[PDB]
Amino acid sequence: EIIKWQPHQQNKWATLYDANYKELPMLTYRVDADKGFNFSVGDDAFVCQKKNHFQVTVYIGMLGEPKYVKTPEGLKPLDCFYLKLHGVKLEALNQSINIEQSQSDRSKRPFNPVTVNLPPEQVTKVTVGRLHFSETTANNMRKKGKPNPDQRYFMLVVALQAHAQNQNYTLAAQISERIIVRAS
Amino acid sequence: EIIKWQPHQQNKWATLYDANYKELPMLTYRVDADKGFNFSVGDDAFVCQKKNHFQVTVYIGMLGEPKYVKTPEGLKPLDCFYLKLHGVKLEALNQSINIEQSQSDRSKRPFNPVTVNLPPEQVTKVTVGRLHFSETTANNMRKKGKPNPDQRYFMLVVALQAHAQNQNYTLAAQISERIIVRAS
Amino acid sequence: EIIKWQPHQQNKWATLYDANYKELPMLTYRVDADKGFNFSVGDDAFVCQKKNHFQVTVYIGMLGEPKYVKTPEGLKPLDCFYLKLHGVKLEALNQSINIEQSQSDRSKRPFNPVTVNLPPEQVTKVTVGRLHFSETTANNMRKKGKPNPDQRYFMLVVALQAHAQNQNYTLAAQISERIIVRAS
C-alpha cells in the first residue's frame, strides 16, 4: 500500500508566465514517497521508524519556458526554483517538524530547501533520499491493548517554490496522509 | 483495493475567511471508506451487501481560525459545520439514495447531516459507522453469464458544509467511484 | 498496482453553461487504464509491450444539461463532444506519440478523436480498447545491469473536448504517470 497525497493550499499558489507574457499551463506535479513507510492495519495509518531512511521523489513537468512569477505586485522575473519539505503536526498544523538528511558519514543535517533546475518541456525527477524525521510522534504507546486514543501524527509537506524579488511563492504543494513515527 | 474519490463540484464551493477578513488557505479534506466495500474483478466495480455495515472516515484539516463564509451576499458569520452524505444514481445524478445508520438495537434511522466541531490548526477525524444504503442497485442479475448490460450503480457523496444566515454552503465535497449494492 | 492520473492543464479548461445561462457544476471525470500496464519494481515505472493491446475507460458525469461552452469570445453553442488521447514524451512534453487502434483484422489505424454523446444527469462510460503506442521508448536497454540512466518515458493524455464555432475547447483532461514501452 502507498502513501496518498493531496493538493495543499491550492488557493495560495502563484502562477508562471513566459517571455511572451502568456500564462503557462499549470505544471504537472507528482509526489512519491517510495521507501520508508509501512501501513499498519491495526493503527489505520502509515508507520515509520525514526531510525530508518525514507525517500521522496518529485516529478515536475514544466510545460513551456517560465520567466516570471505572477505576484500581488504583478509579474516579477524568476530567480530560481526550490524544493522544500517538512512535517507538520496533525493536531497543530501551524507547527513544523524538521526533516533531516543523514550524510555519507551518518552525521545528520537539517534538510534545507534545495535548488532545482527545471528545463522547459521536460519532466524533471527530483529524488531526495536518506531523510529522517527530527521527532517521534507523541503517544505511540498502546493503552488497554488498543491504540492510544491520544495517538499523534505527522503529515509530510512537499512544495515547489519560486524565488523572485526577495520573496518566495509556492507553485505547487502536496500534503500526505497521517504518519506515526516510532522509536526502536 | 481501495475506493477512489474525486473532487465533487469544486466550482460551487464557498470559501472561509478569518476574523482579520483574510481568506483561509483551502482546508485539507480526505475521505476514506474503510470497511464495507469489495472490488469485483468480473464486475469491474466495487460491491457491497445492503445487509452489511459500511463506514466512512473524513479527515478535515482546518488551517486557521474560520469565522466567515464568503457568499454571493458576501461575508456572513459561521453558525456551524455539517457533514452530509448520500448516494446518487449513476444513471440519474439528480436522484439521491438515502443512507441509513443502524442503531445499537438494529433499528435504522435515516442518516441526517451531523454537526462537527472543527478546532483551528487541527485535523479533525470524523468517523461515521454502521451505515447502509436504503436501496439496492437495479439489474444486478447476470444475463447470459455476463454482467447485465443494464447494471446500475451508486456513487457516494461526502460533503462538508457551513451553515450561515439560514442557508448552506459547501466547503468541500468528494464523490466515490461506482458501487454495486446487492441483496442476500 | 494501478496507473495513477492527475489533472492536466486545469487552468486552460473551458466551462459549460446550460440553457438558462447558468454555469454547470464541474463534470465528474475519471480515467482508468485497465489492461495493458504492469508495474516494474526494478524500473520504478509502469511497463507495457508495444505488441499488446491496452485499454482505457473514461467515466464522464454530466451534471445538468449543457448547451454552451464559455469561451474567450463568450458563450458559444455546443456542436459535440470529443474524446482525445495521445502520448507525450516525458523529456519533450511538446512532442506527441500517436496512439493506434488495431482493427478486427489486425490492421492498425491511428486513433482519431471520437465523438461521444453525454446525456444529462448521467455518467457515461467510454471504453476505448485495442490500443497501441506507435512508438517504443528510447534507451530501454539496461546498462551495467542497472536501468539505463537515459531511460525515456511516455505519459498518456486523455482529454474531453467540446467543439463549438469551429474551434476546440478542453473541458477536462488527465495525464498518467510515466510509462516504459518495450519491444519483444
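Residue 1 is the first one shown; counting continues down the chain.
Using N, Cα and C of the backbone, Cβ positions are placed for all residues, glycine too.
According to Swiss-Prot:
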MUTAGEN   B:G36 to R (Swiss-Prot position 384)  Does not affect subcellular location. Impaired DNA-binding
MUTAGEN   B:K51 to A (Swiss-Prot position 399)  Abolishes DNA-binding
MUTAGEN   B:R106 to A (Swiss-Prot position 454)  Abolishes DNA-binding
MUTAGEN   B:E121 to R (Swiss-Prot position 469)  Loss of trimerization; when associated with 439-E--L-441 DEL
MUTAGEN   B:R130 to A (Swiss-Prot position 478)  Abolishes DNA-binding
For the mutagenesis positions B:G36, B:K51, B:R106, B:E121, B:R130, which ones lie near chain A, with a CB less than 8 A from one of its CB atoms?
B:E121
Alpha-carbon spacing, B:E121 (mutagenesis position) to B:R130 (mutagenesis position), which is rounded to whole Å
29
B:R106 (mutagenesis position) versus B:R130 (mutagenesis position) - Cα distance in angstrom
10
Give the three-state DSSP assignment (helix, strand or coil) for B:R130 (mutagenesis position).
strand
With DSSP assignments reduced to helix, strand and coil, which class does B:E121 (mutagenesis position) get?
coil
Looking only at C-alpha atoms, tell me how far B:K51 (mutagenesis position) is from B:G36 (mutagenesis position), rounded to the nearest Å.
10
For B:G36 (mutagenesis position), write down the residues of its own chain that are at least 6 apart in sequence and whose Cβ falls under 8 Å from its Cβ; none is a fine answer.
B:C48, B:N52, B:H53, B:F54, B:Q55, B:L131
Taking the Cβ of B:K51 (mutagenesis position) as the centre, how many other Cβ atoms fall within a 10 Å radius?
9
If you count the other CB atoms within 10 A of the CB of B:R106 (mutagenesis position), including all protein chains displayed, you should get 7
